[PDB]
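Here's the structure we're looking at; comments come further down.
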Number of protein chains: 2
Amino acid sequence: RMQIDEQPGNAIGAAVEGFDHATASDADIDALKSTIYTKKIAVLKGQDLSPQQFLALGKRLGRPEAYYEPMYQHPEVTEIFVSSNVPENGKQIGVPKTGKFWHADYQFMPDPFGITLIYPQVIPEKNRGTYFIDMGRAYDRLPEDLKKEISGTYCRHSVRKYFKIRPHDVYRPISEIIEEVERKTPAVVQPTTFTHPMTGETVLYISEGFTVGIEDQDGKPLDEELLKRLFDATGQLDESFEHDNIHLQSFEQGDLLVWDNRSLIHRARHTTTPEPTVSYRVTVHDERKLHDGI
Amino acid sequence: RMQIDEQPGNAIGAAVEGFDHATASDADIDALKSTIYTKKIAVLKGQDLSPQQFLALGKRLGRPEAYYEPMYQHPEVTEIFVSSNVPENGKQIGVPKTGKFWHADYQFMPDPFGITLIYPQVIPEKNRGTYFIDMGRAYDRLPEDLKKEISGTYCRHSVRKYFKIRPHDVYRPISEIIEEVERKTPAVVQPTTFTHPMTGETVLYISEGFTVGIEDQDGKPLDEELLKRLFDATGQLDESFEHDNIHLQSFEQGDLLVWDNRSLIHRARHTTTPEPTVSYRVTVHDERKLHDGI
Ligand SMILES: C[C@H](CC(=O)O)N[C@H](O)C(=O)O
Ligand SMILES: C[C@H](CC(=O)O)N[C@H](O)C(=O)O
Ligand SMILES: [Fe+2]
Ligand SMILES: [Fe+2]
């Protein structure tokens, strides 16, 4: 039966032993969620699930949403997003090498979900794991002059930099794809900071991957140097990943990571050698919107 | 033996009967070239050539250059550019539906060639042919206030709007392809008008497909409205193709079109129904650069 072992103090993370999604109680689920919101990353140990079972687990936490671009979808379970460089029967399943940039999931969408679940299937032996930054904690550690500068500002977020070419795009003019991206997923505006609706923390909601501009309360665009200074101060421009804000989360076979997609940004690791790597993802809406202004 | 029948007066075009590239004399070649430079489009009749023979024909006119992106190249004759929606043994040969925008060939490159050759292989029965505008004649017919406005200006030309996605681009982030385009083929600058080095005509060297900006002699960028007014006045924004400058060039099996790639812009026709369409192209440098300032 479910036992949660939280990292001590303000250290990030929690290990969850004995969890079985099909027989966990309501109270088990609420406590797991409480751990996600407070410790940001919960690592479920010893999970051996089929794709259908992984979805059922995610459904225990909230309402799953399928990724809007179908080439990412698992062929049997639409709601599973697949990152994979391992062909199955010669077919490309999902998309290779996803998320190799700092971001929060669906940050470029009007209605981001609160919880992301990763179930690694094939794990590389070398550059293994995912980097994370707690942007609530990163906000708190900002120089107080930077905190005042971004007071009352809004940021615009867009998928335009990392949108991946799809198979049916081959031979099409590049400008036609760029236009389609801007039509289907126009840039969305959020307050630069917001109150986490479960914990009350102030979250700095920006990422190098998706945040493309910042403006003041009157709508006046601000020099993008302000964004670059915020990326720099929070650790997102440190290509050595030694910055104090950066947490490297590793995992072993059977681990399943569940994390706070409001508070955290993350980034896949780049591998210097070609290794098989397959991960399944489910993304779920919980009982509140991203912040209570949505 | 070669007989050239020129359209009368200032009407565009010439029919060339009895031409065989392997036994044509030097004088035949010089006269064909003279017809290209003065009548802009020469239609060689009754040509039945293999890919190797088509290249040899082009070599009679000048130095062929292979297209810089290899996916366009014929699998046996590298110097042949292939536009095709007809698979050969299940393989895509060349690129489907090329050139569906106003342009001059290689206008986005530092050193454009003077002569383009098209050898249609599979010809649609419906929307057949290629549109052309003589930009020397289009310059002459400009309102004289527009002629003064563009005096001494330079234009920048770029492939960035119609660069076609390549097979190995699938699953790559769109921004990485955009960056590669700007690195390999940065925008090139030309005088807005130049003197045709064979005929002495003044050519207005712009196209809706490739011309992305205009600036004065001091390098000061000008409102892009000036380019839009030049496109409008020369017939490039008329989506009905009824404008006085536009010439529709049709062809039948065995026709081979050779044209003045300094003076002319052109545009493939859009088909409303899916029909097989295959064309081979060779592009050749003649005895002068695009203009004598290169
Ligand atoms: C662009 C990214 C996919 C990718 O990196 O290929 N989407 C995010 O994963 C998301 O859920 O917001
Ligand atoms: C972009 C275009 C190819 C295409 O339309 O796919 N290149 C031109 O044909 C040229 O030779 O300048
Ligand atoms: Fe992600
Ligand atoms: Fe062309």
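The first residue you see is number 1, and the count goes up from there.
This entry, so its header tells us, was determined using X-ray crystallography, 2.2 Å.
Here the Cβ of each residue, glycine as well, is placed from N, Cα and C on the backbone.
As annotated by Swiss-Prot, (3R)-3-[(carboxymethyl)amino]butanoate binding site applies to A:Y67, A:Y72, A:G99, A:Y106, A:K164, A:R281, with the evidence given as experimental evidence. Sequence annotations record features per position, and here Swiss-Prot assigns (3R)-3-{[carboxy(hydroxy)methyl]amino}butanoate binding site to A:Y67, A:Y72, A:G99, A:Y106, A:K164, A:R281. Taken from Swiss-Prot, the feature Fe(2+) binding site applies to A:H103, A:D105, A:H266. The 2-oxoglutarate binding site annotation in Swiss-Prot covers A:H270 and rests on a curator's inference. In Swiss-Prot, a mutagenesis experiment is listed as A:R128 to E (Swiss-Prot position 127), annotated with the note Decreased catalytic activity. Quoted from Swiss-Prot, the note on mutagenesis experiment A:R128 to Q (Swiss-Prot position 127) is: Decreased catalytic activity. Where Swiss-Prot documents A:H270 to Q (Swiss-Prot position 269) as a mutagenesis experiment, the accompanying text is: Loss of the ability to produce both INBA and succinate from CABA and 2-oxoglutarate.
All features noted in Swiss-Prot, drawn onto the structure.
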residue: A:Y67; record: (3R)-3-[(carboxymethyl)amino]butanoate binding site; DSSP (3 states): coil
residue: A:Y72; record: (3R)-3-[(carboxymethyl)amino]butanoate binding site; DSSP (3 states): helix
residue: A:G99; record: (3R)-3-[(carboxymethyl)amino]butanoate binding site; DSSP (3 states): coil
residue: A:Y106; record: (3R)-3-[(carboxymethyl)amino]butanoate binding site; DSSP (3 states): coil
residue: A:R128; record: mutagenesis position; DSSP (3 states): coil
residue: A:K164; record: (3R)-3-[(carboxymethyl)amino]butanoate binding site; DSSP (3 states): strand
residue: A:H266; record: Fe(2+) binding site; DSSP (3 states): strand
residue: A:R281; record: (3R)-3-[(carboxymethyl)amino]butanoate binding site; DSSP (3 states): strand
Task: Spatial separation of A:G99 ((3R)-3-[(carboxymethyl)amino]butanoate binding site) from A:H266 (Fe(2+) binding site) - C-alpha basis, Å - done: 8
Task: Proximal residue to A:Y72 ((3R)-3-[(carboxymethyl)amino]butanoate binding site) among recorded positions A:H103, A:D105, A:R128, A:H270 (C-alpha distance) - done: A:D105
Task: Chain B contacts among the recorded positions A:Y67, A:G99, A:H103, A:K164, A:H270 (Cβ under 8 Å) - done: A:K164
- [ ] Among A:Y67, A:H103, A:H270, these being the recorded positions, pick the one whose CA is nearest to that of A:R128 (mutagenesis position).
- [x] A:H270
TODO: Quick one: pull the CA-CA distance for A:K164 ((3R)-3-[(carboxymethyl)amino]butanoate binding site) versus A:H103 (Fe(2+) binding site), whole Å only.
DONE: 15
Open item on the list: Other residues near the Fe(2+) site, CB within 8 A of the CB centroid of A:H103, A:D105, A:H266?
Closed with: A:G99, A:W102, A:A104, A:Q107, A:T116, A:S207, A:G209, A:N261, A:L264, A:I265, A:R267
TODO: Mind computing the max CA-CA distance among A:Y67, A:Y72, A:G99, A:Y106, A:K164, A:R281, which the record assigns to (3R)-3-[(carboxymethyl)amino]butanoate binding, rounded to whole Å?
DONE: 17
Open item on the list: Here's one to test understanding: among the recorded positions A:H103, A:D105, A:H270, whose C-alpha is closest in space to the C-alpha of A:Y67 ((3R)-3-[(carboxymethyl)amino]butanoate binding site)?
Closed with: A:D105
- [ ] Out of the binding-site residues A:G99, A:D105, A:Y106, give me the one sitting nearest to A:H270 (mutagenesis position) by CA distance.
- [x] A:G99
Open item on the list: For a Cβ distance below 6 Å to any atom of ligand 3, name the recorded positions from A:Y67, A:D105, A:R128, A:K164, A:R281 that qualify, or say none.
Closed with: A:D105
Open item on the list: Going by a 10 angstroms cut-off between Cβ atoms, which of the recorded positions A:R128, A:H266, A:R281 has the sparsest surroundings?
Closed with: A:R128
- [ ] Check the recorded positions A:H103, A:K164, A:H270 for other C-beta atoms within 10 angstroms of each C-beta and report the one with the most.
- [x] A:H103
TODO: Anything from the recorded positions A:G99, A:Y106, A:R128, A:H266, A:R281 with its Cβ under 6 A from ligand 1? List those in sequence order.
DONE: A:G99, A:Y106
Open item on the list: Neighbour count, 10 Å Cβ-Cβ cut-off, for A:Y106 ((3R)-3-[(carboxymethyl)amino]butanoate binding site): what number do you get?
Closed with: 22
Task: For A:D105 (Fe(2+) binding site), nearby residues of its own chain (Cβ under 8 Å, 6 or more apart in sequence) - done: A:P112, A:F113, A:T116, A:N261, A:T283
